[PDB]
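Taking it in order: structure first as structure tokens, then the write-up.
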Amino acid sequence: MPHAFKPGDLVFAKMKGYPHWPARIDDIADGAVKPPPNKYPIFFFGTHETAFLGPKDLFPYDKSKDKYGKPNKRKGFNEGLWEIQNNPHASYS
């Protein structure tokens, strides 16, 4: 059975106006800004941007990749597909 989301989990993350996007739950570094309550720090592959999202917008990657894991015209998306498949736990800083 599913657990709650934890750092390192791989997802497609949904933002208004954007396609479901390859992403991970990030850790929060010591001294770094924390998310609001009930929100997780989501790192978006390809764009390497961070937003704060709750579970309603987080789709586990294994279950969802057949549907969402296809190329997209949007900036950074196909790089993001490479990342989540080939090195999803690397440093992209």
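Backbone N, Cα and C define each Cβ position, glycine as well.
DSSP gives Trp21 (mutagenesis position) a strand state. Listed in sequence order, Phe12, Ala13, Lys14, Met15, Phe44, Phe45, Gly46, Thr47, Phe77, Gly80 are the same-chain residues six or more apart from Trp21 (mutagenesis position) with CB atoms under 8 A from its CB. Looking at Swiss-Prot, the entry for mutagenesis of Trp21 to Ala says: Loss of interaction with histone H3K36me2.
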